[PDB]
There are 2 protein chains.
Amino acid sequence: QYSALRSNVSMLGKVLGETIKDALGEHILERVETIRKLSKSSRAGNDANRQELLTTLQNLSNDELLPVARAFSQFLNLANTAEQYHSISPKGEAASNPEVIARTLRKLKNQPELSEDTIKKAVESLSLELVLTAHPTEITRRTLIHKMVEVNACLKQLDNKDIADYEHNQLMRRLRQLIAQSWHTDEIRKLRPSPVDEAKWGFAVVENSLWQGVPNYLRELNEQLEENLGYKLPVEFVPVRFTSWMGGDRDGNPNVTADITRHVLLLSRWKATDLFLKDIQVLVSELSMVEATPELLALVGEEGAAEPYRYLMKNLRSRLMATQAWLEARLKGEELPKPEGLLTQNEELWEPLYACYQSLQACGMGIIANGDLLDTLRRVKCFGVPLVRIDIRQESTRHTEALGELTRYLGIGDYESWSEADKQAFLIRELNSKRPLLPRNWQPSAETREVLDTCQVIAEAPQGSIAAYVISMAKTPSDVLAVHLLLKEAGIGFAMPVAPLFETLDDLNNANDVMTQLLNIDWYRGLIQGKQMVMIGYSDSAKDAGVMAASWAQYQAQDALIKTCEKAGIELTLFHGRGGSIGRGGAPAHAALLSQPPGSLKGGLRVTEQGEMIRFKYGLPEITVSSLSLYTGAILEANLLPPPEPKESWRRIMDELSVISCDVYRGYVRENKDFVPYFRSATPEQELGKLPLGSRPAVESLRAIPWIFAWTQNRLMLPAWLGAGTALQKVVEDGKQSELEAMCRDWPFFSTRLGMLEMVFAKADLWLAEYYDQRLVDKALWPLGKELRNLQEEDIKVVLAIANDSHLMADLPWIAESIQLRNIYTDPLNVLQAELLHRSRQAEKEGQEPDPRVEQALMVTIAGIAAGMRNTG
Amino acid sequence: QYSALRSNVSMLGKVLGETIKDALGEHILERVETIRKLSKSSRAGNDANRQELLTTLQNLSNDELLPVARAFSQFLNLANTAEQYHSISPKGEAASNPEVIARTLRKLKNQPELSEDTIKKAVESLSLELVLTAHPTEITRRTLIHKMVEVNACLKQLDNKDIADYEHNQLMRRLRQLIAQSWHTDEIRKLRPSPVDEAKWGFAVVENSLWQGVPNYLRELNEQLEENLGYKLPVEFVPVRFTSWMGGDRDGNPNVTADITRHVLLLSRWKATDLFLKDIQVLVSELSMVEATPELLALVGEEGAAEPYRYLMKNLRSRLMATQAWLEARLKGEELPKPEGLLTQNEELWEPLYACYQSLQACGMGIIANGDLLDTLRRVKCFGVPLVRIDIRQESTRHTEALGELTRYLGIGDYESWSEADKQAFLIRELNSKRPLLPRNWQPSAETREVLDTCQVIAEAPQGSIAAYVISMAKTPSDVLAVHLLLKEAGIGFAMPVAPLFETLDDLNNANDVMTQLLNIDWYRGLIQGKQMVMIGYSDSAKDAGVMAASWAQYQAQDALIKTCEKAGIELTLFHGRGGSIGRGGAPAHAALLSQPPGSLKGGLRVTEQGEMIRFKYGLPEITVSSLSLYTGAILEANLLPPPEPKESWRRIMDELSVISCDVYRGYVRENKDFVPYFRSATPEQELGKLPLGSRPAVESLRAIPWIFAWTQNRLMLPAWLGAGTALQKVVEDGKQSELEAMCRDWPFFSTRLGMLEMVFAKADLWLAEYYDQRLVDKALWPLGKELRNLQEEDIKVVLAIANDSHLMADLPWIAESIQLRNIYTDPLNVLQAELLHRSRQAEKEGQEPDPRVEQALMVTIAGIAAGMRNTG
Ligand SMILES: N[C@@H](CC(=O)O)C(=O)O
Ligand SMILES: N[C@@H](CC(=O)O)C(=O)O
C-alpha cells in the first residue's frame, strides 16, 4: 500500500503550487497544467492533442521557458524526496531497520557446515571502501544537501499521528518556508564547475550525511553482532573508509592539473580540522571526569592531573587549531614554516582519544566512553586527517609519452617504439638502479611535465592522503611497471598501490595474462607486499562490445584473476567501476554482489559510487546506514556462501550469447553508416559537451558517461540493452529456451544480468524516444529510429518470456512503483527538452547567439531528467 | 489523569538507578532505598523506625554522604524534567498552545462596551521587559541549560506512539548516555561564583531558550491577532525586551565593582556578536534573490548590484566580525583604536536588515522575508547590540556618603547633616550649575570612588546599554535628585531613568508623598520627559511588617502613584521586585497581574524574574512562549478590564488585618527574645552565608533572599505566612467571616492574597520542621518551635474556612499535583540535610576543619531543596 507516499507527493505539490501562485503567476501554473494534460492525452493516441502540444510548446516565449522548466523540475524534486522519505520511514519500506543486518546474520548462524569461528573470521576481515565520484549534471552553484535533510525532518515530524494542531501548523509553516526557498533561491552555474567545486560538493556529502551515518552504521552493526552472534568487534576495528576521485582523476581532464590536486589535498585537511574541531569541543566540555588510570595520569602527570581527560582534549584542540591555521595560509598561497604540533597522520588523532576511552572503561565510565568518543574514534579511522583520501588516475598512454620523451632526451632510445619485452627490460633495469634518471633541470612538454608534476604531488603529500594510482587503459605488464618507475623518480618513500584498469573486451580478455606475467617477475612480486588491486571497467567495455559480452568478459576475468592470485598467494582486491548491476543500490546490489565469481570479495568491497546516485545512496544519514548495512550483508554472505560454479553448457550459452550480442551491438554503433548522424540528432549529446555540466572541458572517442547519459535523456536507453535480447531470442529459436530458464533459476550471474535489463526496459520510453525523432531527426533517419525501437519491443518479450512473467521487474514492487511515479513526473521535462533542443539547435544553424534563457532551461531539463531516471547503466 | 507523568518519572528513575548500579554501587542504591523507606515509615507514626533512621544517618561514612546526596538530588532532577515536559506536551497541560492567547482575545472581542479601536490601541501599546536576576543556589561550575534541552527532546520523541522499535532503542540509547553524563559529569564550585560567572549563566539562558523563544512567541501572538482580531502588528513593533541585573546590581555586593560592570558590559557585546554572526551566516547564504526595488538597488548601486541582499548581509557580517575582534582585545585588557565599522547601536543592525525585508516584500518574496529575517529583525530590537541591557542598583545611603565626603572636601558643608529641604536646595542649585563640582584629581575613600567610578562606566557606555538606575532604600525626594547630580558630574549625554525602590512599610507608605513633591519641582518634571518608573519592594517590606501588611501597603501605594501621575500627565511604570504573587508564574501570575489597582500596567510590565525560577519560566523555548503569552494576555485584560474598586468596608478590614498581622509578625521576629537564637539553630541560615552560594561575599541586617531561603530549607516557610492567618481568625471571631468571604469572592486583590498562602501552606512541612528542631535545636527552644508550628496548623483552617474548601489550592489541580510529586522527592534531601548540618556544626564547635565532603553534600541538598520547592515567597 503506497497511499502515504501518494499523499505526501500530493501535499508537497500543493504547497509548491501555492508558492508558484504567490511567487509570480497563475499563468505559469496554467502552462504547467496544460503541458501535462496535453502530453498525457497525446500519448494515449489522441493525434489532435499532439498538434496542440506542438503548437503550445512553440508558442512558449523565452521568458516562460525557464520558469516552466524549473516548475516541472521542482515537482520532480518533491516526488524524489517523498520517495526517499518513504524508504527509510518505518511505516514504509524501512531501509535502515537493523533487521537487514540480522536477517543475514541469522541465515549464516543456522546453516550447518558453517563453523562459528569461520563466521567470526569473516566478520573480523570485513572491509568496505566507497569511492565518491563527481556528479555529471550538478547544475547549481551551491550544494543543497543540508536543505534536503531539513525537508525530510519536516516530513518525519508530520508523520506522527496525534500531533497537536498547533505543532502541525508550525511544521507546515517551516515546510512552506523551505519550499519557497527553493523556488526563489535559484542558482545556475554560468560556467563549468572546477575540480575544487566538485571536491567541495564531496565535503558537503561528508558533513551532511557520512559524518553521522558511518558511526550509526557501526553502532547498529555492533548491536546486531552481539545480539545474534554473541560478540562485538573490538574498538580498533573500523571496516569502512571513504575515498574520492574528485581532484584526483585526470583521465581525459586537462583541468585536473598537479596544482589543483595539491590544492584539493590541502583543502581536505582544512575541512577535517573543521569537523574534528566540532567533535573535540564537545569532548573538552563533556569529559569532566577526574578518575583516571595509573597509565592515563602518567600520560599527563601533574599540571592537568586534576582534569585529566579534559587535559588531553585541550591539547588536541590546540594542535588541530594550529594545523588549521597553517593550512589556511598554504591555501592562500603563503609559505611559512609549519607549527610544532602539525597533524599529518591519523595516529596523532587516534592516540590521545584512545587513551581516554581506555581509562574511562577501566574506571567504570563505560557509557561515557561508548558515546561521543566512540563516534570520534571511528571517524578518525574512517575519515581521519585527510578527511577523504583521494585516488590519482591517468591514462597509460600518457605515461608512455612521458617516458618516451625522457628516453629520447637522454639519448638512450625511444621507449614508445620498443617492443614490450624491451620496455620491461628497460623498466626493470631502471627500477633496480641506484643512479637517478630524471634530469635535474629539464624542459619537457606541457603534458610530460604534468605527468612528472603529479607524481611529485603524490610524493610530497603525507603518507595516507592518496589511496591508489589507477591506470585507465592498462594493456600490458609494462603499463604498470611504468608508473612504478615514475613514482620512484619522484622520490616516494612508501609502496603505492598501482592498479591497471582493463576497460575493453580484449583488455578484459587479456587481463589474466597481463597479471600472471607481472606476478612472474620476482621484483614486482616483492614490491606489492602480497597485495594487488585490479580495476574492472564494465561500463567502458560495454561501450566497446555491448552489455552481454562485457558482462561475460568481466565474469571470466575476475574468475581467472581470483584463481591466479590464490595460487600466487596474493590478496586480490577487485576495484569496481561505475554502474552495472553492482551500482544499482539496495536489494539489487546485494543480489549483484552475491552473483560474482566465488573469491570476488575476499579482499573487500571497493566501488566507484556514481555521482548521480549519491543522493539516493548516501543523501541522508539513515540512507547511509541502509547502504552500508546492505553492502556489509553482501560481503559476509558472498564470502561464507559463494554461488555455484556454472554448468559447462551454461558457459557455452554465454560464449555464444556474448558473440551474437557483441556482433549485433557493433553492427549498429560501429558498422552502421546512419548511426552517428542519427545519434547526434536524436540525443542531446553535442549539447551535453557544450553546456557547463561537468568539470571536463567543453563512437570510439566518446566516454561511457556521455554515451550512457545522452541515450538516457532521449529515453531509448540504447547502451544498456542493445544486442542482449537479440542474441537471447536467437538462442530461444534453437530450442535452448529451457536451458536459458534453468540458468536464470540456478545461476545468480545470469538472473542478475537478466534482472538489470528489466529495470532499463522499465525506465525506457518509446513514445518519447519517437517524439524526439519527430521533432529533432531528419525524415531519412526515421527508419533507423523505428528499427531500434522495434528491436526493444521484441527484447522485452523474450526477457519476459525467459523470466516467466508479464509485468517487468515483478520481483521488486517498491522499486517498480517508485520507477512508475518518477516516470510520470519526468514525462514533461522530456516533452519540454525536445522544444529546447530544437530552439537551441536552430539558433546555431541560423548562425546566431546562444540565448541564455534557452540554455538555462535546457540545463534544468537535463538535470531534471537525470534525477528522475537515476541509474540507467 | 497524570498517568503519563507518573510513567515518565518511573522510567527516568529506572535508567538513573541503572546508571548508579553500573557507576559505583548497589550499596548506594541500598542507602538511597533505605532512607526513603525509613523516612516514609517514621512520618506515618512508626517511632521505632525514627530511631532506625537516626542511627542509619549517623552511620553514613563521609565517603557515602556526597554520592547519597547527589543520588537523591538526581532523582529530584528527573522528576522536575518529567514535570516540565508534561507541561508543554500537547497531551498534558499544554502550556504553549496558542489558545492561551486566543482565549484572552476572544473574551475581549465579544464584550459589549469595548470598541474595537479601544482593543487595537491596547495591543499597539503592549510592553513587557523581563529583568533576569542571579540564581541564589547555582552549585555547579558550568551551565546545564543545553543538556536539559536535549533530555526534553528525547522525551518528546519517545512520546510518539507507533515508534518503530529500532527508533525507540536508539532514543533510549542517547537517554542513557545523557543520564550517565550527569551522574559522572560532576562539577561543584569550590569557590564563590563571580558577577561574571553569574552574567555568563544569563547568556546561557539567552542562547539556549530566549533566542528561539522570543520570535516564536512573536509569531504565535501575531497569528492570533490576525485570526481573532483581523490585523497583525507591524514589523517594527517588538514589545518584548530582556534586561539583566547581573553585573549591574551592587546593592550589598562589594564584588560588583565599576571594573566588573565595565567588563560585563563588554562581554554582552561580545556575545551579541557571537549570536548575531550565526544569524547573518544563514542569511548570507539564503538570500540569493536578485530582484530588488529601485530603492534597494540604489542602496548598493553597482558592485553588489548582481547579488543585492547578499551584498548587504556580507557587509554586516564584516562589520560584526570587526566589532567582535575589537571586543576580544578590550576583554583581554588591550586598548587599540576602534574599527571603521564598530557596532554600538541597534539601528546599525536594524537598518540593513529592514532594507532587505522591504524589497523582498515589494518584489513578491514575502514568505522569505517573513522567515529567518523576521526572526533576526525581532531579535535586533529584543536583544540587540548589548544582547541584554543591564540595570545599575546601589543603596541611597551610599550616594549620600559620596556627596557628603565631596561637600566636606570642598568646604561647602556636610550634606549628610543638612535637613532634607537644604539638600534639595543644594541639589537643585548644582543640577542647574554650569560650573563643575567634582574635583579634577581627587582622593576620596574606596567607597566613594566606587560610587564615582560606576557613574563613569554608565556615562562611558554606549547609549542603550543600561536600562535604569535603581535606588534601593529610597526614602526622600533628595534620594532621587542625588543620583541625577552624580550622573551629571559623570558627564552623561542622555536622560537616564532613575527609580526609587521603596522597600519598607513606611517607605511604601510615604512613597506617594515622596513622588508628589518630586513632581512639584519644575526642574525634575522637565528632566524625566513625561516618564517615571517606581520600584515596589514587596519582598523586603514583607520582611519588615509581614506579608499581609506588606501586600496592603503595596496595594495602596500603587493606587496612589497611578492617580498622582495621571493628574500630572506622567506615564508611570511600576517595576516589580522579586517573588510575591506576581512572580508565581503561570495561571496564578495571570490572576495576580489582573488583581492590581486599575492603571497598574498602563505603562507596561517590568518584573524581576527570580533566579531560582528561570528554569521553570524560561528553561526551554516552549516554556518561554508560554510565559510570554501568559503575561501578554494579562496586560491586555488588565488594561481593558480593570478590577473593581474595593468596597469601603473591605478597605477597613484590610487596615485592621494589616495592623493585627504586622503586630503578630513583629511580635516574634523583632520582639521575641528566643527567635534569633531559634532561627540560627533551626534553619541553615549561617551556613547559607558561609558556603560558596551567591556572588555576594561570605533580623534587620539580613536580606529578603537569605531570610526566605533559610526558612524554606527548614520547611516551615515562616516568612511567607506568619501573621496573616492569626489576624484573619481574629476578624472571623467578630463575625465578619461573611465579609471576608465576599472580599474573596469579589475582590481579586484579596482572593489572590489568600491564594498565595495556600501554595505556601501546600509546600510547608511540619513533620520535617519538627525534625530539624529535634536534631538541631536545643531543648529550651523546642516550645517556640511547637508554638510556631501550631500557629500554622490553625492558619490553614481559617484560610480553608474562608475559601470554602477542604483540600488546599483546590482550584489548581495540576499545580497541586506537581507540588505533591516534588514534595515526595524533596523529602529525603531534607532528611539528609539535617544530618549534614549537625555534622558540619559540631566540627566547628570542636574547633575543627571544614570537611569538604560534608560541605559539598550540604551544598547539594541546599540546591536540591531549593529546586523542588521553587517559589516560596
Ligand atoms: N536503483 C533502481 C532504480 C531506481 O531506484 O531508480 C534499480 O537498479 O532498479
Ligand atoms: N509556581 C507554583 C508552585 C510550583 O510550581 O512550584 C505556584 O505559585 O503555586
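Residues displayed in chain A correspond, in order, to Swiss-Prot positions 4-701, 709-883.
Determination method: X-ray crystallography, 2.8 Å.
Every residue gets a Cβ built from N, Cα and C, even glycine.
According to Swiss-Prot, the mutagenesis experiment A:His138 to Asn carries the following note: Loss of activity. The Cβ of A:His138 (mutagenesis position) lies under 8 Å from the Cβ of A:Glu201, A:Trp204, A:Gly614, A:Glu615, A:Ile617, each on the same chain and at least six residues away in sequence.
In the three-state DSSP scheme, A:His138 (mutagenesis position) is classed as coil. Look at Swiss-Prot and you will find A:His138 (among others) tagged as active site.
Around A:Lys546 (active site), taking its Cβ as the centre, 25 other Cβ atoms fall within 10 Å, counting all chains. Taken from Swiss-Prot, the feature active site applies to A:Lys546 (among others).
Long-range Cβ neighbours of A:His579 (mutagenesis position) (same chain, at least 6 residues apart, Cβ-Cβ under 8 Å): A:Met538, A:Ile539, A:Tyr541, A:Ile585, A:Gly586, A:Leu608, A:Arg609, A:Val610, A:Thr611. In the three-state DSSP reading, A:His579 (mutagenesis position) counts as strand. Experimental mutagenesis at this site is recorded by Swiss-Prot as A:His579 to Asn, annotated: 29% of wild-type activity.
Quoted from Swiss-Prot, the note on the mutagenesis of A:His579 to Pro is: 5.4% of wild-type activity.
A:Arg587 (mutagenesis position) carries neither a helix nor a strand DSSP state and counts as coil. One mutagenesis experiment named in Swiss-Prot is A:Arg587 to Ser, and its note says Loss of activity.
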Test of understanding: give the count of other CB atoms lying within 10 angstroms of the CB of A:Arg587 (mutagenesis position).
22
Among A:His138, A:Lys546, A:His579, A:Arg587, please name the recorded positions whose Cβ is nearer than 6 Å to ligand 1.
A:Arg587
Expressed to the nearest Å, what is the distance separating A:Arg587 (mutagenesis position) and A:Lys546 (active site) at their Cα atoms?
18
Could you tell me which three-state DSSP class A:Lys546 (active site) falls into?
helix
